[PDB]
Amino acid sequence: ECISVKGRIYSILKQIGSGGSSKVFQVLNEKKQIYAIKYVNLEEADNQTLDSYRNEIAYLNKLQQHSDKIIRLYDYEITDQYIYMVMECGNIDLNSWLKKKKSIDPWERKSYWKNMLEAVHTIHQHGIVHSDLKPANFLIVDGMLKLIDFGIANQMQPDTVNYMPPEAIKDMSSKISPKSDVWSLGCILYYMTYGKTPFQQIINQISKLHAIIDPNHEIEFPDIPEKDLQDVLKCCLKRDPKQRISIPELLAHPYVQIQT
Ligand SMILES: Cc1cc(-c2cnn3c(NCCN4CCOCC4)cc(Oc4ccccc4)nc23)ccc1C(=O)NC1CC1
């Protein structure tokens, strides 16, 4: 099949992702340059969904300039029937790359952590809190991690509640701040370090949600060479968000600033 966007015509290689009424395709332009196109079918979309898609496109647009750790938006086309967004294609999403690697170079993990903090910090500066970060939200391209979305519109999945923060659960029934994203980033780094998510081994959602909120449930951190890392994990995974480390701090931390 093919897709046209503002004139230009693109050929579908395959479908790399899917969600409610939308699909992401890997595609090629005329000069055989590769891109990711998101297609949103708006035909039965409520005004809230409509507005959330409008808000994503606008934020994606504005944030272009502020970091190259945010996915590139080259062009889009929006009508009443559909959206098409032409964006950069990556090598692999971080959630897939994590299941395949299964022992991560410490240098690559540290570099990737910086990439994530910078992307997320960037959206925090424009008043966004993602609130649902997980490794699927990040994408490897060149040698760096880019943020794919902002938690604004429907989440897509590649063709998952380990990462939820305590404030969000105790929220019911706002306590959501930028710290909420630190928690989820905490969990992602934990996974890249210990090879699992802090509350992964717990068995059935409903119990795990109590654990996540329960102070007495001591979260455990095996000792490891890198103590900068160990400290980062501890600081991100504090349950009281007022005492949780912030992203500006994280960026000032030896784990990020100091190599070897
Ligand atoms: C959802 C989305 C996805 C990409 C994208 C761009 N490349 N890419 C890739 N890379 C290629 C992976 N593969 C395929 C087979 O092997 C060879 C290479 C995977 C992927 O997997 C996914 C798929 C879904 C969810 C997460 C991750 N999503 C994307 C860019 C933007 C958006 C998006 O709508 N953002 C919102 C507007 C703000």
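Here Swiss-Prot sets the residue numbers for chain A, with the shown residues being 516-674, 686-699, 709-795 in order.
How was it done? The header gives X-ray crystallography, 2.3 Å.
Cβ from N, Cα, C; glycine included.
Per Swiss-Prot, active site, proton acceptor is recorded for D647, and the stated evidence type is sequence analysis. Summarising the annotation, Swiss-Prot assigns ATP binding site to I531, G532, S533, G534, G535, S536, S537, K538, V539, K553 and lists sequence analysis as the type of evidence. Annotation of the mutagenesis experiment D664 to A in Swiss-Prot: Loss of kinase activity. Under the heading of mutagenesis, Swiss-Prot lists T686 to A and annotates it as follows: Loss of kinase activity.
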Contacting recorded positions for ligand 1, chosen from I531, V539, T686 when the Cβ sits under 6 angstroms of any of its atoms: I531, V539
Tertiary neighbours of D664 (mutagenesis position) (same chain, Cβ under 8 Å, six or more apart): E571, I586, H645, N652, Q670, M671
Entry from the recorded positions list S533, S537, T686 having the most other CB atoms no farther than 10 A: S537
Binding-site residues: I531, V539 - member with fewest neighbouring CB atoms within 10 Å: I531
Other CB atoms, at most 10 A from the CB of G535 (ATP binding site): 14
Rounded inter-Cα distance in Å - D647 (active site, proton acceptor), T686 (mutagenesis position): 9
C-alpha separation across unresolved stretch of 11 residues from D674 through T686, Å: 15
End-to-end CA distance across 9 missing residues (from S699 to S709, Å): 9
Local Cβ density at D647 (active site, proton acceptor) - other Cβ atoms counted within 10 Å: 20
Cα distance (Å, whole number) from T686 (mutagenesis position) to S537 (ATP binding site): 20
Rounded to the nearest Å - Cα separation of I531 (ATP binding site) and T686 (mutagenesis position): 18
For the residue listed as 'active site, proton acceptor', the three-state class that DSSP assigns: coil
